[PDB]
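Participant: Sharing a structure, written as structure tokens. Questions coming.
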Amino acid sequence: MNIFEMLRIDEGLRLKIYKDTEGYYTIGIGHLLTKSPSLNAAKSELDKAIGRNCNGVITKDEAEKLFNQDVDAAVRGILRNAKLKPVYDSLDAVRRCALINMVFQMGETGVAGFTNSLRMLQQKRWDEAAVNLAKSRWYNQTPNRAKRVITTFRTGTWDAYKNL
Ligand SMILES: [Cl-]
Ligand SMILES: [Cl-]
Ligand SMILES: [Cl-]
């Protein structure tokens with residue numbers, strides 16, 4: 001298991017534009033196109049992203065290219081963020097993947113707002129961090145995913161991703 005396999009489990013793979021859990025136009029492996037309610041706006045973003053006229057459909061190769069770019073951008077983002085970077089640097093490789101997963105799902109700003117959880121993670125208070133992380137809109141709106149990510153942060157194992 002690794003970050004790519006982990007996010008592939010959490011995000012799925014769809015080759016036509018769809019709406020994510022928040023109602024937003026998305027394609028591939030959780031690649032958010034736009035928060036606009038205009039399908040035409042989403043299609044324009046997709047064409048720009050892929051570099052051709054797609055008409056809302058991409059190949060598996062194209063979806064994986066976007067995915068690679070998106071994972072790379074999440075990591076670079078963490079490393080450029082004054083609040084996230086120290087947390088990331090403090091963690092082992094398995095828990096670092098938890099952090100990338102959260103950033104991939106909700107963005108840097110949103111994760112950086114988990115101030116109290118981030119402090120508990122940096123202190124390596126794993127059970128307490130896990131309890132605090134669940135007191136969140138994130139957990140209530142995507143509880144199965146949040147439970148897997150939280151278990152990863154709590155155990156520093158991939159146990160939550162191995163029946164899948
Ligand atoms: Cl892009
Ligand atoms: Cl995403
Ligand atoms: Cl979920």
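From the backbone N, Cα and C atoms, a Cβ is placed for every residue, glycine too.
Pasting the relevant annotations from Swiss-Prot:
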type     : residues                           : note
MUTAGEN  : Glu11 to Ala, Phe, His, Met or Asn : Complete loss of enzymatic activity
MUTAGEN  : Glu11 to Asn                       : Loss of 84% of enzymatic activity
ACT_SITE : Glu11                              : active site, proton donor/acceptor
MUTAGEN  : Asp20 to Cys                       : Nearly no effet on specific enzymatic activity
MUTAGEN  : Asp20 to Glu or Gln                : Loss of 99% of enzymatic activity
MUTAGEN  : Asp20 to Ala, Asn, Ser or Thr      : Complete loss of enzymatic activity
ACT_SITE : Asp20                              : active site, proton donor/acceptor
MUTAGEN  : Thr26 to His                       : Facilitates transglycosylation more effectively than hydrolysis; covalently bound substrate
MUTAGEN  : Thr26 to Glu                       : Complete loss of activity at neutral pH; covalently bound substrate
MUTAGEN  : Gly30 to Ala                       : Almost complete loss of enzymatic activity
MUTAGEN  : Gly30 to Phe                       : Almost complete loss of enzymatic activity. The enzyme is destabilized by 1.5 kcal/mol
BINDING  : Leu32, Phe104, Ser117, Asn132      : substrate binding site
MUTAGEN  : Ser117 to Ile                      : 500-fold decrease in enzymatic activity
MUTAGEN  : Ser117 to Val                      : 50-fold decrease in enzymatic activity
MUTAGEN  : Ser117 to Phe                      : 10-fold decrease in enzymatic activity
MUTAGEN  : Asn132 to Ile                      : 5-fold decrease in enzymatic activity
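Could you place the listed features in the three-dimensional structure?
Facilitator: Listed in sequence order, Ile29, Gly30, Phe104 are the same-chain residues six or more apart from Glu11 (mutagenesis position) with CB atoms under 8 A from its CB. Under DSSP, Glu11 (mutagenesis position) is assigned to a helix (H, G or I) in the three-state scheme.
When secondary structure is read from DSSP and collapsed to three states, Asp20 (mutagenesis position) falls in the coil class.
The Cβ neighbour count for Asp20 (mutagenesis position), using a 10 Å radius and every protein chain shown, is 16.
When Cβ atoms from all protein chains are considered, those within 10 Å of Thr26 (mutagenesis position) total 22, not counting its own. Under the DSSP three-state reduction, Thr26 (mutagenesis position) is assigned to strand.
The number of other Cβ atoms within 10 Å of the Cβ belonging to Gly30 (mutagenesis position), over all protein chains shown, comes to 21.
DSSP assigns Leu32 (substrate binding site) to a strand. Note: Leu32 (substrate binding site) has non-local neighbours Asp20, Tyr24, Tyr25, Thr26, i.e. same-chain residues 6+ apart with C-beta under 8 A of its own C-beta.
Within 10 Å of the C-beta atom of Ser117 (mutagenesis position) sit 24 other C-beta atoms, taking all shown protein chains into account. Secondary structure at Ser117 (mutagenesis position), taken from DSSP and collapsed to helix, strand or coil, is helix.
Summarising the environment of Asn132 (mutagenesis position), the number of other Cβ atoms within 10 Å of its Cβ, over all protein chains shown, is 18.
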Participant: Count the Cβ atoms, other than its own, that fall within 10 Å of the Cβ of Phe104 (substrate binding site), considering every protein chain shown.
Facilitator: 25
Participant: If the substrate binders are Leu32, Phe104, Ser117, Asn132 per the record, what's the largest distance between their Cα atoms, in Å?
Facilitator: 27
Participant: Could you state the whole-number distance in Å separating the C-alpha atoms of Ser117 (mutagenesis position) and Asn132 (mutagenesis position)?
Facilitator: 6
